[PDB]
Amino acid sequence: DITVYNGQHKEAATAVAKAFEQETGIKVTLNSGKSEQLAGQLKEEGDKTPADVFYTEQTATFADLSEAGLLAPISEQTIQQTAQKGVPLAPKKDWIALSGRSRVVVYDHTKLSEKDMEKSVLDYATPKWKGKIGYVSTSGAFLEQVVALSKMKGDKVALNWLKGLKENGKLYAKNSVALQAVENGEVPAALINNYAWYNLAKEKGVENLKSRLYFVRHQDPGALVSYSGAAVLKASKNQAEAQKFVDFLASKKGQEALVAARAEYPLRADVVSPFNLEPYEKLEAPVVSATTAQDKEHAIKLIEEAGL
Ligand SMILES: [Fe+3]
């Protein structure tokens, strides 16, 4: 039996754990928490941690653990299962990316069309969109979007984007609320994450929604994908079952279990999502370095400076 420190959503984690227990007969215990807190706990515990595997919604939390020598190597064959073009790879082959979530633009297709959409997420923060674009400044993915803009286009552009949202956008407390506002006719479009919309569409049927999704694609900062993954702890005294769990997560059945539970893009090429997601490769996600704590601190400073 194994212990998994879990920073991912409980439904994702519970569903793959249960499919693992059913496939192998090995029992999984989750120790859930926020990825950044769990990572800190793993570093403090060091070679006496009870953790066998670390399962996270955000692969960026792994870099520090790897650099501190706390992660075990994973099978090369396992890594290759999700190694699509654009998918982040552990330089030391000591963690694996498993799935993704995407930034998207949701729009009311009875008021706007694909033709009204912009080639860049930068352009939604301009007077053309005044009173017409919702955004969620408190959302973790929104913070990731600022980090990517900063890295890809520099601080002046990031700040100008945030200042433009301040001036032109409608602020919503959550992505689900921004989605409702589009459905309700309050705002014709918003910047959200993919899964909120695919959840609603699975629930109600796409034909019954006013809203559709526009993916900016072509490695625009607005095509940002955030990656979930897993790692085996070097300290684990059950490497064999820990590695079997990580291999299962990368397998067809493990990826099938994940996508049945959550609207994340599988990184295996031979699994389709029952939420009817497009293939990961079609997203044309940009390639961007892992968000550090320092990156998050800086992005918060820019949001503050923009008056948000
Ligand atoms: Fe969310």
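Note that chain A carries Swiss-Prot numbering, so the residues on display, from first to last, are 24-331.
Per the header: X-ray crystallography, 1.9 Å.
Positions of Cβ are set from backbone N, Cα and C atoms, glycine also.
The following features are taken from Swiss-Prot:
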VARIANT   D24 to A  In strain: PAK12085 and SB33
VARIANT   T37 to A  In strain: TN106
VARIANT   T37 to V  In strain: PAK12085 and SB33
VARIANT   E59 to A  In strain: TN106
VARIANT   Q103 to K  In strain: TN106
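In this structure, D24 (variant position) belongs to neither helix nor strand by DSSP; it is coil. DSSP classifies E59 (variant position) as helix under the three-state reduction. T37 (variant position) sits 15 Å from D24 (variant position), taking the CA atoms of both as reference points.
For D24 (variant position) paired with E59 (variant position), the C-alpha to C-alpha distance reads 25 Å.
Ranking the variant positions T37, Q103 by other CB atoms within 10 A of the CB puts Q103 at the bottom. Applying an 8 A CB threshold to same-chain residues 6+ apart, the list for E59 (variant position) reads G30, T84, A316. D24 (variant position) counts 11 other C-beta atoms within 10 Å of its own C-beta, drawing on all protein chains shown.
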